[PDB]
Amino acid sequence: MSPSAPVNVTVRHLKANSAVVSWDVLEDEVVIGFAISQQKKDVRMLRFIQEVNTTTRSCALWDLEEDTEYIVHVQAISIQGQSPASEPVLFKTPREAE
Amino acid sequence: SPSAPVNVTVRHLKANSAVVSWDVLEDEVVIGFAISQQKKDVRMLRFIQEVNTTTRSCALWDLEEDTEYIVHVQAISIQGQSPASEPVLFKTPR
């Protein structure tokens, strides 16, 4: 069996080249990690981050493109399995300062 | 068949961040990488990968100061994934 997809996935502290992703899970007692997928709306480069044996509920994304739209999906990892993708979170980075 | 990345090194070593770099023996078949990251005092296991990129480096952010970490790199190629580079142990300043 497996955990439920992550809920309330939000994007905070969104900067020109970085952002932080947060979420919640329904079963905190079963979730040991997470897997995140990142790709630009204009897909090309695909970035994947996974962390296990942690209690974290946020993951930073660095070296993002300025004035660019991204699509991130979060998944929850259990000791027995993994959950389906959360709902896609979409966002766009601010412009580079001049 | 894809060869393990070599010359894996840590640069711009800072209290909370660093950059890992490597070279590969077959630039032509390589399209990405997989980096494994953990503390020497194992707890949280972090795994990163990028596909369809020509980069030869990856920044590691939000590291704890005065802490030892162990990382290794794997090449992602059009002929599968390489075995892992030799592990690299480094310590963040204070």
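One is the number of the first residue shown, and numbering goes on along the chain from there.
Cβ coordinates come from backbone N, Cα and C, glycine included.
Sequence annotations record features per position, and here Swiss-Prot assigns domain 'Fibronectin type-III' to A:5-96.
According to DSSP, A:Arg47 (mutagenesis position) sits within a strand segment. Residue density at A:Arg47 (mutagenesis position): 23 other Cβ atoms are found within 10 A of its Cβ, drawing on all protein chains shown. Quoted from Swiss-Prot, the note on the mutagenesis of A:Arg47 to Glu (Swiss-Prot position 126) is: Abolishes dimerization; probably prevents inter-subunit salt bridge formation.
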